[PDB]
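**Student:** What follows is a single structure, and I will ask about it in a moment.
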Amino acid sequence: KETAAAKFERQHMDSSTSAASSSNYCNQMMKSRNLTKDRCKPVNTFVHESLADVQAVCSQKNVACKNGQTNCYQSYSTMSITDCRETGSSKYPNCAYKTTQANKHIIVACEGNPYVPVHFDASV
């Protein structure tokens, strides 16, 4: 089975594009990255940075996760990210998403040995 670290990568990393400029980026990526089985996953963010630069966030600014737990880390810099949010007319199995692009700080939850991202907690 897919580890938590691997799931974070599949769901949240997109190092090979620098940004989403296409209105169809999320429609394609949510399907490609296996986020549309059974139900459309409603909301998901992709990060357009190298895996090593995202992994490096686990030793950046320690902050609380949005549930108040202490294993979250905010990137010092903004990073290029894309939010994918299921539209108000989307109907599974034809999952439809609004793509929005921005530079924002990311907040990841890290766990394990090695201590790596396992959840995309928030953006700032």
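The residues of chain A that appear here are 27-150 by Swiss-Prot count, in order.
Determination method: X-ray crystallography, 0.9 Å.
The backbone N, Cα and C atoms fix where each Cβ goes, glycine too.
The substrate binding site annotation in Swiss-Prot covers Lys33, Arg36, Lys67, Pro68, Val69, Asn70, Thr71, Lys92, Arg111. What Swiss-Prot notes for the published mutagenesis of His38 to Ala is this: Loss of activity. According to Swiss-Prot, the feature active site, proton acceptor maps to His38. One entry in Swiss-Prot concerns the mutagenesis experiment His145 to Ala. Its note says: Loss of activity. As annotated by Swiss-Prot, active site, proton donor applies to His145.
What's the neighbourhood like for each of these?
**Tutor:** Around the Cβ of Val69 (substrate binding site), a 10 Å sphere holds 10 further Cβ atoms from the protein chains shown. Taken residue by residue with DSSP, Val69 (substrate binding site) is part of a strand.
Within 10 Å of the C-beta of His38 (mutagenesis position) there are 19 other C-beta atoms, taking all protein chains into account.
Mapped onto three states, the DSSP output places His38 (mutagenesis position) in helix.
DSSP gives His145 (mutagenesis position) a strand state.
All protein chains considered, the CB of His145 (mutagenesis position) has 19 other CB atoms within 10 Å.
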**Student:** In sequence order, which residues at least six apart in the same chain have a CB under 8 Å from the CB of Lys67 (substrate binding site)?
**Tutor:** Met56, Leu61, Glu112
**Student:** What are the non-local neighbours of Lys33 (substrate binding site), defined as same-chain residues 6+ apart in sequence with CB under 8 A from its CB?
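**Tutor:** Non-local contacts for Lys33 (substrate binding site): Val144.
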**Student:** In this structure, which of the binding-site residues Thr71, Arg111 has the fewest other Cβ atoms within 10 Å of its Cβ?
**Tutor:** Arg111
